[PDB]
Amino acid sequence: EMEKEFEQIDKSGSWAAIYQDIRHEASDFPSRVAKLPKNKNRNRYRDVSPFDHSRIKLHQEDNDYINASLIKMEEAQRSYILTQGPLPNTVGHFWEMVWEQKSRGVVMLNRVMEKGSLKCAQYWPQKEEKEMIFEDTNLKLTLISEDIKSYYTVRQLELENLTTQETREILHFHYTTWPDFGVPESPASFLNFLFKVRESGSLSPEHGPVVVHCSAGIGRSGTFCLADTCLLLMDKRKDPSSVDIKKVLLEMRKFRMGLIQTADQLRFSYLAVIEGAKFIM
Ligand SMILES: CNCc1cccc(Cl)c1
């Protein structure tokens, strides 16, 4: 059981060591499309690339590339698209992907500015009466409503395909209180946020996969889909303590490199799952 595994690693301070075994065991697949010179300005970080086998393809004949990966967790019946925070030049591609994949929710785990630098383009409207038009992908985005709470904001957005005049409602779940350095002290507000995303229907199989991002789409984004998947597995299995968080992480790393960036994020993931396990129990 992971509660006991937690105490062992914690009392022995072995988090950096566990984390290095995961780094060592992790899959390595080609990412040739990401490294093409025509895609250099579609990547926020030169060392964070989608694998060719799991990459999301845009339906535009010109250049189908976006820094985004489909993570398919077969046993849990959960899919996620993990992507980087959009760049000034990829905001149109981002919304095209949301449209093409029939996503119902976008989960954002960063602030636009952190540590005095921009981590993400402002890719949604700030006011009802000032909609955004993405001329390159022929989409219009309107803010419908905004519910600001202490730890997160939920926004209802309307996405309109200007080509076909179809409209969809998108929910934007913005976790606003992840600290600039390290991880939250307590996983309580992160769990509350994760249960709010679940309650919306955004993670349900009747929609396309949820889009999850932070700045690179590997660290905080990783923690989100690791916690969700592990809790769902502990609710599906005969024996919930058969769920090994290290195994689940390695399965997710087949689909996108580098998920969980630090030993601190790994510790936090255990804590979130343990406490989320305490919940529902
Ligand atoms: C939802 N996962 C928590 C858990 C742990 C152990 C047993 C059950 Cl039914 C659920």
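Swiss-Prot numbering applies to chain A: residues 2-282, in that order.
Technique stated in the header: X-ray crystallography, 1.8 Å.
From the backbone N, Cα and C atoms, a Cβ is placed for every residue, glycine too.
As written in Swiss-Prot, here are the features:
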- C215: active site, phosphocysteine intermediate (ACT_SITE)
- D181, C215, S216, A217, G218, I219, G220, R221, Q262: substrate binding site (BINDING)
- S50 to A or D: No phosphorylation (MUTAGEN)
- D181 to A: Substrate-trapping mutant (MUTAGEN)
- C215 to S: Catalytically inactive mutant; abolishes sulfhydration (MUTAGEN)
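Shown on the structure are the features that Swiss-Prot records.
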residue	record	contacts (Cβ under 8 Å, 6+ apart)
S50	mutagenesis position	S32, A35, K36, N44, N68, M258
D181	mutagenesis position	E115, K116
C215	mutagenesis position	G86, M109, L110, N111, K120, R221, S222
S216	substrate binding site	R45, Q85, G86, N111, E115, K120, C121
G218	substrate binding site	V49, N68, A69, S70, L83, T84, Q85, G86, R257
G220	substrate binding site	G259, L260, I261, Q262, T263, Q266
On the Cα atoms of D181, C215, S216, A217, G218, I219, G220, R221, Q262, which are listed as binding substrate, what is the maximum pairwise distance in Å?
16
Counting across all protein chains present, how many other Cβ atoms fall within 10 Å of the Cβ of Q262 (substrate binding site)?
18
